[PDB]
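> Dumping the structure here so I can ask a few things about it.
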Amino acid sequence: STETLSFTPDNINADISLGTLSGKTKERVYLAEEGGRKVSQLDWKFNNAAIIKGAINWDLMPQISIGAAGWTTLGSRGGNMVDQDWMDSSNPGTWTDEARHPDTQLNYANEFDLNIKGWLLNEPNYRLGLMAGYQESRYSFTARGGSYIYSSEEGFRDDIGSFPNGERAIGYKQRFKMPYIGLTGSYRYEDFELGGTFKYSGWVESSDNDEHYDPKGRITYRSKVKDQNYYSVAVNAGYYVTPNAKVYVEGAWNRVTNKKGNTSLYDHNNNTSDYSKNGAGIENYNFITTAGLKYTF
Ligand SMILES: CCCCCCCCO[C@@H]1O[C@H](CO)[C@@H](O)[C@H](O)[C@H]1O
Ligand SMILES: CCCCCCCCO[C@@H]1O[C@H](CO)[C@@H](O)[C@H](O)[C@H]1O
């Protein structure tokens, strides 16, 4: 089993699949000089965005395998976005302004992953291995128009208006660099196979770019968070239609826990910039449902 000294650059298997990606990311702003309370929060979300997913696995030795994976959206997907503010420092906890944007879309999203697997168990009917790898994912959104419910000077959720259809918009990009460790495995009875994979990271580095388009309030925000936590849980079920062709179905969840980081503001109008330590926060989570084929050459 895992105690067999040999080399097999010959052992390779490919994995191609289709499915959907659903998720949500929360963009937060904090005021250091005010207890570090939350003052802004943008909630970008979207469901069933079609994606193509694939992997190439090299089972070089009984002890270790190398793998490269990736997925990307197959076109855009309309979503939703909500922007709230807590301008009342005497009542932080209840939002004072809420802007809704149904006209939002996930322009695109993708991810690649390179890893190594150290097999603890490697038999014909069951596999258990440690993992170590690196992943990078990107997201890009755009919100347009929408309605609001702001708070006047001496009022509260009174200034209930509406935005110019298509005007004032916002662009939001993100990047997640994730070095990680994991556990993967699968048991096989007859031609049926059940498997799972778990990932963890405490070294995540996320960064985002928020574009506020409006020849009036045209600002650019940039944030970066470090040593952020990441968790992932995936499970699959499949059948060996042929000795070396597995048809399978899979479900994956993953989360990036919120943490504070630094942010930089760029006001194009006044050509003024502003830096604020621990002024930003970033978090997200995703659900990936997929089905496909794993061919072992
Ligand atoms: C097999 C891969 C097919 C990829 C094609 C995806 C087509 C959907 O893609 C979408 O089409 C819209 C209409 O033109 C555009 O406005 C969007 O920007 C684009 O993302
Ligand atoms: C078989 C594999 C098909 C892959 C289809 C890829 C279609 C490319 O998709 C494109 O990705 C860009 C990201 O840079 C987006 O900005 C574009 O709006 C999107 O259409």
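Numbering, chain A: per Swiss-Prot, residues 21-317 in sequence.
For this deposited structure, the header notes the method as X-ray crystallography, 2.6 Å.
Placed from the backbone N, Cα and C atoms, the Cβ positions cover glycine too.
Grabbed the feature section from Swiss-Prot, which reads as follows:
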MUTAGEN   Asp103 to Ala  Loss of activity
ACT_SITE  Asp103  active site
MUTAGEN   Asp105 to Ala  Loss of activity
ACT_SITE  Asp105  active site
MUTAGEN   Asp230 to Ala  Loss of activity
ACT_SITE  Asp230  active site
ACT_SITE  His232  active site
> List every residue in the same chain as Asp103 (mutagenesis position), at least 6 positions away in sequence, whose Cβ is under 8 Å from its Cβ.
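Non-local contacts for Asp103 (mutagenesis position): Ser60, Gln61, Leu62, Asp63, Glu118, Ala119, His121.
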> Far apart in sequence but close in space: which same-chain residues, 6 or more away, have a Cβ under 8 Å from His232 (active site)?
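Correct list: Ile190, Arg238, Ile239, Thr240, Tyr241.
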> Using the structure shown, find which entry in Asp105, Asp230 (the mutagenesis positions) has the sparsest Cβ neighbourhood within 10 Å.
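Per-residue Cβ counts within 10 Å for the mutagenesis positions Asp105, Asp230 bottom out at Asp105.
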> Could you state the whole-number distance in Å separating the C-alpha atoms of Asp105 (mutagenesis position) and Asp230 (mutagenesis position)?
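That comes out at 16 Å between the alpha carbons.
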